[PDB]
Amino acid sequence: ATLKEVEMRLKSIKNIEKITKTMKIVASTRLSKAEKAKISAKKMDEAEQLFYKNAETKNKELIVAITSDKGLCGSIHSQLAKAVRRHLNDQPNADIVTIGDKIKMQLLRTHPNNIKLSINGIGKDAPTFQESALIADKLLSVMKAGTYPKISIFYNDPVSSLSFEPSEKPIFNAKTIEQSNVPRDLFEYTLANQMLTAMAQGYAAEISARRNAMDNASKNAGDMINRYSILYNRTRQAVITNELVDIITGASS
Amino acid sequence: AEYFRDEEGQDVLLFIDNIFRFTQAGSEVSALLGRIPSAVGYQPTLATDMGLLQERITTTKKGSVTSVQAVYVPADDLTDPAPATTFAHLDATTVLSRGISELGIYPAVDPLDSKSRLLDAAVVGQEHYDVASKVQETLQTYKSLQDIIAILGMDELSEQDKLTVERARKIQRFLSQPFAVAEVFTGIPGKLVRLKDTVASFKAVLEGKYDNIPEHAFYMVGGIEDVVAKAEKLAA
Amino acid sequence: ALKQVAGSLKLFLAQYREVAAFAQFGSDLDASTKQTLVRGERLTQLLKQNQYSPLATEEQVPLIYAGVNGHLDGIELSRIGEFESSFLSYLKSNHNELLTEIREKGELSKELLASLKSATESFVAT
């Protein structure tokens, strides 16, 4: 613990703290953009759920799980994986489609058997209608989504700018929606819109969580700066005292 | 002790508490004797005085002396000339640390700085050596991840780093042990653990057999059997 | 005369120091921060000076006036110096009366404050 070592470590942690504050404000900036897409998707999702609500529709499985595959988001991915595992233990026969690399990694660390190929890399930005429709088409043609008796989608609900909650939603298959060829196309379209809204909510929750995570990181780094500033002052005094003792002993020989 | 060793031919335990106080004592008189002070004010003769004293303690062909010594560390500074020079004279060392004590982990032994000649695969066997080396590797990884855990927290660690940190925390708490002497002020009954039981327990912990046990079940118990029993008492 | 124009410079450079940390994350920055970078980089470029080349106040106040009031924003940064050396050469042949009055009075009348704007925009047109 030489003075140079302490000073270098203090500077390094200062750099980390500055970086984390900057990222925190950048996250707060992206949150404002994310909110618009979240609102737009939520309107349409509620509008088309009102059909199934008025029709009083009600209930092997297909589980879709949505995350962005982005790091430094904190509790996001693990929370969603916890919820998915809790659901999956009640119906192990379900096949899975993870959207996002991190959640695919989560559901490969546990229950690896249930998916061959995950959808990765596309979940970067706020959901585009083209991307959501293409992913729904992939589920239909690649995942054989048209066949499953039951379908569930798991995503992080942005309960608040400061909080989020793992949430799951059903989709009634064409044969399921029949009870109070058009039903099949409407089933695919409803799945597309439902997935788009779930991915919008996931994006909003991700950005909010990253904001809060960088906030906590900056505050922790500030505490560490305080500790190392104390240690630095102590080392400064010790170094001065020791050098002066050496000088005084040299003089008084 | 030397009369018992050489003339009686017996085997002798020699406890010294606290040998640093010998060195310190000389320093107190060093200035009055007219010597020029050495670094941080110690006497010039520190090294040779301590050699002349401590190397009488050696076992010899006439008899065996098993000497246990307590060494004070001024201002917790292990670089201080007295502890630093004393390190050269020992076969086994046990570095108690305030950093470990503040965690409530008595007996507060630093598991990485504590070191012994006999931790050798030819002495303790391959299994004991492997268990100890894996324990120290785990603890060193956990200590290397301290800054990350403090700043970013557990979530961003690699998954096997998460597993390693959990096992390291459990090993930390499992190294604590209640001594009967401390029962007067800890209120925890004294506990004693055999060597083979210790090796088996830590091998079991490393192998993940007890990953599902909550970590507080490892705190202040002796042997893995007491760990499972305390897990039962925590589940109740 | 210099104190009148140099007032906001002191603040713009501090705002620039604060925002410059954000430049590495430029993709998601407010238009206000983009303007702050645009202005502060040009102010930092404007304060470069060559050795053995000291400027009189008559020549300093027009440059800092152009910098502070944003007339530099329309000029590519990589030649601000080429602007400045040219700009002074313009003022010392056109509007030389302004430089004479800055020298003689040591302060900017409202007439001179308006005339600096007019001359600066007359030059920055080309």
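We number chain A the same way Swiss-Prot does; the residues here are 34-92, 104-224, 237-309, in that order.
The way this entry was determined, per its header, is electron microscopy, 3.2 Å.
Each Cβ is built from the backbone N, Cα and C atoms, and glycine gets one as well.
According to Swiss-Prot, the features are:
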MUTAGEN   A:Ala273 to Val  Lower activity
MUTAGEN   A:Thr297 to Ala  In ATP3-5; dominant suppressor of the slow-growth phenotype of yme1 strains lacking mitochondrial DNA
MUTAGEN   A:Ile303 to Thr  In ATP3-1; dominant suppressor of the slow-growth phenotype of yme1 strains lacking mitochondrial DNA
VARIANT   A:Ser308 to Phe  In allele ATP3a
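Just so you know, of the recorded positions A:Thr297, A:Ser308, the Cβ with the fewest other Cβ atoms around it within 10 Å is the one at A:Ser308. Note on the mutagenesis positions A:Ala273, A:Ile303: the fewest other CB atoms within 10 A surround the CB of A:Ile303. Here the candidates are the recorded positions A:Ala273, A:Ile303, A:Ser308. The one whose C-alpha lies nearest to that of A:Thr297 (mutagenesis position) is A:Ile303. Secondary structure from DSSP puts A:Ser308 (variant position) in coil. Following the DSSP three-state reduction, the secondary structure of A:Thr297 (mutagenesis position) is helix. In the three-state DSSP scheme, A:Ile303 (mutagenesis position) falls into the helix class. Distance noted between the C-alpha atoms of A:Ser308 (variant position) and A:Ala273 (mutagenesis position) is 52 Å.
Between A:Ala273 (mutagenesis position) and A:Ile303 (mutagenesis position), the C-alpha separation comes to 44 Å.
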